[PDB]
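> Just passing along the structure, written as structure tokens.
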2 protein chains.
Amino acid sequence: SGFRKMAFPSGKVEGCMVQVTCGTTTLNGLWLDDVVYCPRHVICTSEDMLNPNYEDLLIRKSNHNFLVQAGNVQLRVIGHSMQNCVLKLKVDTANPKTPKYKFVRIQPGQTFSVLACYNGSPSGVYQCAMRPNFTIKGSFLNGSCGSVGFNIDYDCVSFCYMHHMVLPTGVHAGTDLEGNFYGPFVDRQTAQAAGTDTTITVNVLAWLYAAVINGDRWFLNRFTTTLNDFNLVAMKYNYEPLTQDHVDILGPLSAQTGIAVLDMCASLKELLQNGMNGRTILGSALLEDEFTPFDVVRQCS
Amino acid sequence: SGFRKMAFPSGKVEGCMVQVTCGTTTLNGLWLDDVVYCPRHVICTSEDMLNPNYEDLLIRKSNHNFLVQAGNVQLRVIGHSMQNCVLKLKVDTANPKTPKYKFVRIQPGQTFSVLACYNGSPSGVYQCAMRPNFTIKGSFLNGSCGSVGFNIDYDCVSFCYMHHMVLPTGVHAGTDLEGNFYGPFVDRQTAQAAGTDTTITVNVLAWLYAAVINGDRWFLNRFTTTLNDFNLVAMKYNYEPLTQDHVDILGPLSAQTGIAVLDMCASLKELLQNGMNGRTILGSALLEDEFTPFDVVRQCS
Ligand SMILES: CC(C)(C)[C@H](NC(=O)C(F)(F)F)C(=O)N1C[C@H]2[C@@H]([C@H]1C(=O)N[C@H](C=N)C[C@@H]1CCNC1=O)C2(C)C
Ligand SMILES: CC(C)(C)[C@H](NC(=O)C(F)(F)F)C(=O)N1C[C@H]2[C@@H]([C@H]1C(=O)N[C@H](C=N)C[C@@H]1CCNC1=O)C2(C)C
């Protein structure tokens, strides 16, 4: 009953958050087994950000130039390397709170929980989504670098994101846990374009399905639409084109509500062209696109 | 950078979640020290909900009629009592994961994080607020009874809420950790009125202050307003009347943005009478009222 944008329980991730201090720069790290992961720009000063040569910058750094603080217990650094944009600091002591984990590169449109670490410690948790421009609309202040995005399958944590930078628009960019940036972004202080931020169409349909389950039906229309004609009005409104795969993913919601996928797309076409006229759907006046169909299925059962 | 409705890290609360099974009814409990707290309606069947005499119902129950499951370790019940609407089950083993905690009755308008326990285990976390009608707009399915609301001050957990029922409107009602319901609600299956759900005015002003800090200023107007004249247009739009205390709480945001409180109320008056004209503030077309001024201060520093 009721629909909320809830995140996974961050208990398994809080036990892996550490502080990495290189010189005067500090940020958060991920302590899994005997390796600490953090953005490689921790080794840069206020000047190096404009044009950093991370290879030349890391060469002048040694193992002892890294302060890894886990609450109060310091970790001895026995090795370091650079995998793309992530810094892998091998420590002596393995984390006893290491959960079952794996690394995964998340596709645009998929959601994940973010443990935002303000003021040098786990401070908040929220649910967000990977936008088509490979940016996220989150909440990151100074000291939030190293904040990780993750998903939890029963007992396994799927770490997928690590925050690095904020675009001049205010949106955020980051990498996966193997160092590769999501999008055409590079860890360097310079004006970078994000690109057109289209709307995840399959997530919007999943949110409309969640509205029917929760009682809101005013938007249910008396029309239908084909797949190509819906995509015609989709490109005009900066919506991603719907594919037959997206129809298959929305399978369980169509069978649970008795509303076919193409009928739901027909309704969505009317909301784009006519607006909501001030009305609300699930307490919002905007088509929400931060709910994957798997998130709706999880919460509605 | 960026504004999100983030919740506190639920790591300290997950270690206190247990399953309480009385007969065929199961729900979640709060294992603090050697006491387990849960809604007292766990002892009711499907029929007792219509007209329960909890005293007569609890008399026919003994210590062994309560299955307290903490993951896999069962807890031996050595005592039980009824404090208003909460069931205090004294167990033999004290919870080793018991954090520094205390109980607090939250005032309407204040926010707190909720660890929603779907399917018999901690499943999600979200931030919500106590509405003026003492209800909350959350996400609670069957088996969510026993889900707790809490706030975290550095190391101390302030447990303030426990979910019990859902109103026929879909909104949720609950009690504090001493058993007293928030509002005129009673644990009994019968049509109960929630009352007029006014808008927390001080929270809306705090959200507008957060919009100025984040760059959105289109709503900043060129007028001012007194306190009594703003309350005149406040009652018309189902907004709570602003008091001089509310002005004092908004102190830090006015001194940080250089915008006086009465000037911010002047802007808010224009949004109520003219709407947003389809525009957005912090990515929303509705005046958000689930951010206390302390939440904005926490996230904007
Ligand atoms: C806009 C800015 C000029 C700051 C820059 N932006 C671009 O370079 C862009 F234009 F490409 F975005 C940027 O983000 N950084 C500068 C530099 C990293 C990152 C950075 O130091 N960030 C802060 C470090 N703790 C955390 C931020 C600050 C506020 N809130 C946060 O979370 C790197 C790209 C290597
Ligand atoms: C609407 C209903 C008739 C169900 C009733 N409502 C009213 O009695 C009211 F009209 F007062 F609201 C109600 O909530 N309950 C019946 C009964 C308790 C509660 C209840 O058994 N709840 C479920 C138990 N696990 C969890 C719910 C179900 C869906 N999602 C949830 O979270 C008590 C008031 C003692």
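Here chain B follows Swiss-Prot, giving residues 3264-3564 in order.
Structure determined by X-ray crystallography, 2.4 Å.
A Cβ is built for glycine as well, from the same backbone N, Cα and C atoms used for every other residue.
Okay, these came from Swiss-Prot:
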ACT_SITE  B:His3304  active site, for 3CL-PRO activity
ACT_SITE  B:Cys3408  active site, nucleophile
VARIANT   B:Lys3353 to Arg  In strain: Beta/B.1.351
VARIANT   B:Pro3395 to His  In strain: Omicron/BA.1, Omicron/BA.2, Omicron/BA.2.12.1, Omicron/BA.2.75, Omicron/BA.4, Omicron/BA.5, Omicron/BQ.1.1, Omicron/XBB.1.5, Omicron/EG.5.1
VARIANT   B:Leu3468 to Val  In strain: Zeta/P.2
> Given the recorded positions B:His3304, B:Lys3353, B:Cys3408, B:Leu3468, state which is nearest to B:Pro3395 (variant position) when distance is taken between Cα atoms.
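Closest recorded candidate to B:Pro3395 (variant position) by Cα: B:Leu3468.
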> Any idea which of the recorded positions B:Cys3408, B:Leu3468 has the thinnest Cβ neighbourhood at 10 Å?
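Taking B:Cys3408, B:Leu3468 as the recorded positions, the minimal 10 Å Cβ count falls on B:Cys3408.
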> Under 8 Å Cβ-Cβ from B:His3304 (active site, for 3CL-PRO activity), six or more apart in the same chain: what's there?
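In sequence order, B:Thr3288, B:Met3312, B:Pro3315, B:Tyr3317, B:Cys3348, B:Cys3408, B:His3427, B:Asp3450 meet the Cβ cut-off.
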> Let me check the 10 A CB neighbour count of B:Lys3353 (variant position). How many other CB atoms are there?
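Result for B:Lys3353 (variant position): 16 other Cβ atoms within 10 Å.
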> If you count Cβ atoms within 10 Å of the Cβ of B:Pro3395 (variant position), leaving out that atom itself, what do you get?
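A count of 18.
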> When you measure from each Cβ to the nearest atom of ligand 2, which of the recorded positions B:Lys3353, B:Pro3395, B:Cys3408, B:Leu3468 fall under 6 angstroms?
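If the test is a Cβ under 6 Å from any atom of ligand 2, the answer is B:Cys3408.
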> Using DSSP with the three-state reduction, classify the residue listed as 'active site, nucleophile' as helix, strand or coil.
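SS state of the residue listed as 'active site, nucleophile' = coil.
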> Quick one: pull the CA-CA distance for B:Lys3353 (variant position) versus B:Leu3468 (variant position), whole Å only.
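That separation, Cα to Cα, works out to 45 Å.
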> DSSP on B:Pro3395 (variant position), three-state: which is it?
coil
